[PDB]
2 protein chains.
Amino acid sequence: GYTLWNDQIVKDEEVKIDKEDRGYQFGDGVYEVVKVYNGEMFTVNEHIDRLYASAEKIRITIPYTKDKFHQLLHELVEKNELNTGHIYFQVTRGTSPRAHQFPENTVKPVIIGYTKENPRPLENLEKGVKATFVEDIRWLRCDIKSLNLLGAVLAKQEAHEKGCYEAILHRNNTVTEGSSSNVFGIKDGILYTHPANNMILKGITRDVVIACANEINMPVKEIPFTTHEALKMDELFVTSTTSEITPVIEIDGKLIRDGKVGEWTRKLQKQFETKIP
Amino acid sequence: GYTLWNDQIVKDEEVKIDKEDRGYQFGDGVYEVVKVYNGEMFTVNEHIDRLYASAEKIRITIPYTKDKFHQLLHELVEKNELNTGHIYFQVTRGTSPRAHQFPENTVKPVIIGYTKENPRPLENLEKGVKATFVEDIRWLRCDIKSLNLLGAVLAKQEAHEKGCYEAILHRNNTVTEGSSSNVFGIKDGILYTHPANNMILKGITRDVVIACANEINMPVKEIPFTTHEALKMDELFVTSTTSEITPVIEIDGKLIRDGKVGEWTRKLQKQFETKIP
Ligand SMILES: Cc1ncc(COP(=O)(O)O)c(CN[C@H](C)C(=O)O)c1O
Ligand SMILES: Cc1ncc(COP(=O)(O)O)c(CN[C@H](C)C(=O)O)c1O
């Protein structure tokens, strides 16, 4: 297939990374994942805006402008003939002799973007999944979608080893987000979720779900809940570009209510479907 | 020059790093830095031991025996004709289709190592340097020498912009370590430094210095100190494989005692010199 390398579209086999790329020695870079539906990129405007925002947050000046980035992403999908799956793209500070501080003389940021055929998680959306609680031991700037993902790797692995789809992270019993998703709780027709500060990534799917709730007039309270409160919620689910609205029916053997997908989770999924390309 | 690639010492241009190498997408890997004095490696076995420990802490099993790794670093120094400088070496989980969890079928870890001619910091060792306090926002597994270093990058950059050599990190007003070093304080002839827990990296230079204090009959207390306490110390210095024992004479414009290198730091520098190749 074809990969976006910097501002070029090249054959997969041509791409090689320098050992001194700061993304390889420091994880000094940011990234995005965009879902594609029948050749249509879902909320690509929001994902590109966040890529540039994450970049600005760690002072990386992406070498070309947004308009040029969208154009390159558009041809990447067409070149790979991607129907349904996702586009992954990242940008690092660039390659230069190893040193912690920013390169004295502005080097050019490295860009990588590729595609992958992958259907929607229909079985999970319908049936729900099992989750597990895992202590959030990550850094304090979770609002930046950076390449420093070692914490999430170890957490995801733990969940998979227990046959769970996701690891629900918590800071001293307070639920923050999932290893690669945002977490939502429902009690008495009210939608709860951790506020969007430095403790979580302000997900694009999270924002679309909150928009859906406002459209159907469901009360939304952006305040955190503990692991114990989460266990006594009427409904529970996780959100991500690839997971959409995935219901959580069980946490560590403990059923969320009756272990069935809830009413509001269904209403929310229904409204989310109206947004799909 | 020549680069260590897994178990072969090839030319820099013959190395191929994949875009899906986990050290590039998740910072899923560990590393080390070894100082070379006149073609001789300093505390190489201690660093190799830590590399393996760091690796196993995140479930990565380096394929070679520690003695084979030592022999590989030795060949690298000779092929490059390195006199005084350092060797940088790392290992990632390897290349596999992007996913947070560990690769289902164990792929081979990727090893990369190279040299760099760099003199001893003569001026800093004798005159001392300026430092600046910066809040520690890093993750909770600082005992693992991983590639997740975005926190340290931002901290070091803040130090340099202020004309400072190092950023002295602090959590809850308690000094932990520097962005790329360990921090020591002296008062009333006692040597203090934060204990080796998950909040810091148990430095190799740190251990040698503590061993030096023992040898010169100086009391050591591995207890943490606040920024307020750090400013009241009689003497203060940072340690690292590249910085050796670099005295800190001023923090945020506030002098440490009289702004000059202390006697105990000098005694430690003298004993440390007896260990050098
Ligand atoms: C920690 C974390 N929180 C929340 C999200 C969801 O954000 P969004 O709705 O914009 O995708 C993700 C997953 N992002 C991508 C999918 C990943 O790492 O694969 C994440 O890494
Ligand atoms: C966070 C941190 N603490 C402490 C140390 C000192 O450990 P040692 O004395 O074994 O080098 C370092 C430096 N490591 C290397 C030098 C680096 O990243 O360049 C470090 O990155």
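What you see of chain B is 2-278, where the numbers are those given in Swiss-Prot.
Heads up, header says this was done by X-ray crystallography, 1.9 Å.
Including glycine, each Cβ sits where the backbone N, Cα and C put it.
Taking Cβ-Cβ distances under 8 Å and a sequence gap of 6 or more within the same chain, the neighbours of B:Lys146 (active site, proton acceptor) are B:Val31, B:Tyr32, B:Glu33, B:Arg51, B:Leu52, B:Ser55, B:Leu202. Reduced to three states, the DSSP call for B:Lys146 (active site, proton acceptor) is coil. The active site, proton acceptor feature in Swiss-Prot is assigned to B:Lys146; the stated evidence is experimental evidence.
Neighbour list (B:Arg99 (substrate binding site), Cβ cut-off 8 Å, at least 6 residues apart, same chain): B:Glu21, B:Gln26. Positions annotated as substrate binding site by Swiss-Prot: B:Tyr32, B:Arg99, B:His101.
The pyridoxal 5'-phosphate binding site annotation in Swiss-Prot covers B:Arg51, B:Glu178. When Cβ atoms from all protein chains are considered, those within 10 Å of B:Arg51 (pyridoxal 5'-phosphate binding site) total 20, not counting its own.
In the three-state DSSP assignment, the secondary structure recorded for B:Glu178 (mutagenesis position) is strand. Contacts of B:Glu178 (mutagenesis position) defined by a Cβ separation under 8 A and a same-chain sequence distance of 6+ are given as B:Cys143, B:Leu170, B:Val184, B:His195, B:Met200, B:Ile201, B:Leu202, B:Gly204, in order along the sequence. Quoted from Swiss-Prot for the published mutagenesis B:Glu178 to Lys: Loss of transaminase activity and small gain in racemase activity.
Under the heading of mutagenesis, Swiss-Prot lists B:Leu202 to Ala and annotates it as follows: Inactivates enzyme. For B:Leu202 (mutagenesis position), the number of other Cβ atoms no farther than 10 Å from its own Cβ, over all displayed protein chains, is 21. In the three-state DSSP reading, B:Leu202 (mutagenesis position) counts as coil.
Within the same chain, residues at least 6 positions away in sequence whose Cβ sits under 8 Å from that of B:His101 (substrate binding site) are B:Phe27. In the three-state DSSP scheme, B:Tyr32 (substrate binding site) falls into the strand class. Proximity to chain A (CB-CB distance below 8 Å) holds for none of the recorded positions B:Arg51, B:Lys146, B:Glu178, B:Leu202.
The Cβ of B:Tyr32 (substrate binding site) has 21 other Cβ atoms within 10 Å, all protein chains considered. Only B:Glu178, B:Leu202, in sequence order, out of the recorded positions B:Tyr32, B:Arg51, B:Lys146, B:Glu178, B:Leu202 have a CB under 6 Å from ligand 2.
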